[PDB]
Amino acid sequence: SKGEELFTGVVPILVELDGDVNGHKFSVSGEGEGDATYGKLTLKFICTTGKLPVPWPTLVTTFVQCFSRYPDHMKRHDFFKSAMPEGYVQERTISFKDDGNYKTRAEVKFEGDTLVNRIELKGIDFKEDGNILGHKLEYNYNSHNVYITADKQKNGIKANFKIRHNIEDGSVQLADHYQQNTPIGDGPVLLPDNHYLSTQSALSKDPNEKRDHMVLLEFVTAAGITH
């Protein structure tokens, strides 16, 4: 794709989110960089409204799959880069098992040479002292597979997957994800064969940062196709 060429080096990233979860209104700003050659993401997020009213891990998937490493032999399946620079809309429903749900709508596109992810998040149906609003989730993150399929009538893709959030009692909080992506621009985009993205993420804290924040290091590789 022409789009793919925009990602052969290190690209700066900005993330901006506004959220409302059970009437708790908040905003997050993130900065960092992506190196799709290595499937690599490094960012730091800050809650600019004070304390984040949900656990940081619950927002990781919402906070740029154009930075996934597509093996050369899978180039023709990379929708995400193909939509650039004009970008794509990304919508999800995230269903926290036996708790509430997030619905997210984001636009991912270049502003100059910077890759931007602007998100609106709405959460409803949460239990006041469930694992989310009760802040019972561990500050860590598991490794997943994101299953992608073409969505031809939308000129885009769908994804489904199961995120597992460890609970502080040793249990697990499932977050079912359903995702739809639609290109914004008029250039050709790639409609992929079925495949998946293999993810891993590490969460940390900046020892000098007293605002509520998250440091994220993530690696993602496309897989599931042999030739």
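We number chain A the way Swiss-Prot does; in order, the residues shown are 2-64, 68-231.
Looking at the header, which is where the method is noted, we find X-ray crystallography, 0.8 Å.
Positions of Cβ are set from backbone N, Cα and C atoms, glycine also.
Recorded in Swiss-Prot as a mutagenesis result, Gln69 to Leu carries the remark: In RSGFP4; increases fluorescence and shifts the major exitation peak to 489-490 nm; when associated with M-64 and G-65. Close to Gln69 (mutagenesis position) in the fold, though at least 6 residues off in sequence, lie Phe84, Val150, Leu201, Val224, each with a CB less than 8 Å from its CB.
Listed in Swiss-Prot is the mutagenesis experiment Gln69 to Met, annotated as follows: In Citrinine; leads to excitation and emission peaks of 516 and 529 nm, respectively; when associated with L-68; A-72 and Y-203.
For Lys79 (mutagenesis position), the Cβ neighbour count at a 10 Å cut-off comes to 14, with all displayed protein chains included. DSSP assigns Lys79 (mutagenesis position) to a helical segment in the three-state reduction. Listed in Swiss-Prot is the mutagenesis experiment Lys79 to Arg, annotated as follows: In Topaz; shifts the major emission and exitation peak up to 20 nm; when associated with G-65; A-72 and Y-203.
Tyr145 to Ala appears in Swiss-Prot as a mutagenesis experiment; the accompanying note says: In Cerulean; leads to improved quantum yield, a higher extinction coefficient and is 2.5-fold brighter than ECFP; when associated with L-64; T-65; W-66; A-72; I-146; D-148; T-153 and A-163. Packing around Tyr145 (mutagenesis position) is summarised by its Cβ count: 22 other Cβ atoms lie within 10 angstroms of its Cβ, all protein chains included. The secondary structure of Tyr145 (mutagenesis position), as reduced to three states from DSSP, is coil rather than helix or strand.
Among the mutagenesis entries in Swiss-Prot is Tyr145 to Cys, noted as: In mut1.9; shifts fluorescence lifetime from 3.03 to 2.74 ns.
Cβ contacts within 10 Å of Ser147 (mutagenesis position), excluding its own Cβ and spanning all protein chains shown: 11. Here Swiss-Prot describes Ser147 to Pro as a published mutagenesis experiment; the accompanying note says: Increases fluorescence at warmer temperatures such as 37 degrees Celsius.
Swiss-Prot gives this note for the published mutagenesis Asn149 to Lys: Increases fluorescence at warmer temperatures such as 37 degrees Celsius. In Esmerald; leads to brighter fluorescence; when associated with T-65; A-72; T-153 and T-167. In VisGreen; leads to brighter fluorescence; when associated with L-64; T-65; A-72 and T-167. Sequence-distant contacts of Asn149 (mutagenesis position), defined as residues of its own chain at least six apart whose C-beta falls under 8 angstroms from its C-beta, comprise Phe165, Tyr200, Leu201, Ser202, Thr203.
Secondary structure at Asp155 (mutagenesis position), taken from DSSP and collapsed to helix, strand or coil, is strand. In Swiss-Prot, the entry for mutagenesis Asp155 to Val states: In EBFP2.0; shifts the excitation and emission spectra to shorter wavelengths and increases quantum yields compared to BFP; when associated with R-30; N-39; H-66; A-72; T-105; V-128; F-145; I-150; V-171; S-198; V-206 and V-224. The structure shown retains the original residue.
Secondary structure at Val176 (mutagenesis position), taken from DSSP and collapsed to helix, strand or coil, is strand. A C-beta separation below 8 Å, combined with a sequence spacing of at least six in one chain, links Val176 (mutagenesis position) to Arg168, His169, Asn170. Under its mutagenesis entries, Swiss-Prot includes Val176 to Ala with the note: In mut2.1; shifts fluorescence lifetime from 3.03 to 2.50 ns; when associated with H-145 and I-198.
Swiss-Prot documents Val193 to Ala as a published mutagenesis change and attaches the note In mut1.5; shifts fluorescence lifetime from 3.03 to 2.72 ns; when associated with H-145. Taking Cβ-Cβ distances under 8 Å and a sequence separation of 6 or more, the neighbours of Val193 (mutagenesis position) in its chain are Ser2, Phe83, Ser86, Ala87, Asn159, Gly160, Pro187.
Here Swiss-Prot notes a mutagenesis experiment, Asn198 to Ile, with the remark: In mut2.1; shifts fluorescence lifetime from 3.03 to 2.50 ns; when associated with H-145 and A-176. A simple way to gauge crowding: the CB of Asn198 (mutagenesis position) has 11 other CB atoms within 10 angstroms, across all the protein chains here.
Among the sequence features in Swiss-Prot, the mutagenesis site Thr203 to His, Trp or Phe is noted as follows: Results in significantly red-shifted excitation and emission maxima. Over all protein chains present, the Cβ of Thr203 (mutagenesis position) has 23 other Cβ atoms lying within 10 Å.
Under the heading of mutagenesis, Swiss-Prot lists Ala206 to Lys and annotates it as follows: Abolishes the tendency to dimerize and leads to monomeric fluorescent proteins. Non-local contacts of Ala206 (mutagenesis position) by the CB criterion (under 8 A, 6+ apart in sequence, same chain) comprise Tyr145, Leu220, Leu221, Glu222. Following the DSSP three-state reduction, the secondary structure of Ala206 (mutagenesis position) is strand.
A simple way to gauge crowding: the CB of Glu222 (mutagenesis position) has 22 other CB atoms within 10 angstroms, across all the protein chains here. Classification of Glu222 (mutagenesis position) by DSSP places it within a strand. Experimental mutagenesis is annotated in Swiss-Prot for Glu222 to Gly, with the remark: Suppresses the 399 nm excitation peak, leaving only the longer wavelength peak at 475 nm.
Long-range Cβ proximity for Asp155 (mutagenesis position), meaning a same-chain Cβ under 8 A and a gap of 6 or more residues, is found for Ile161, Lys162, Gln184, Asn185, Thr186. Geometry remark: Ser147 (mutagenesis position) versus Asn198 (mutagenesis position), CA distance 20 Å.
Each residue contributes its Cα atom, and for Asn198 (mutagenesis position) and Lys79 (mutagenesis position) these two points are 13 Å apart.
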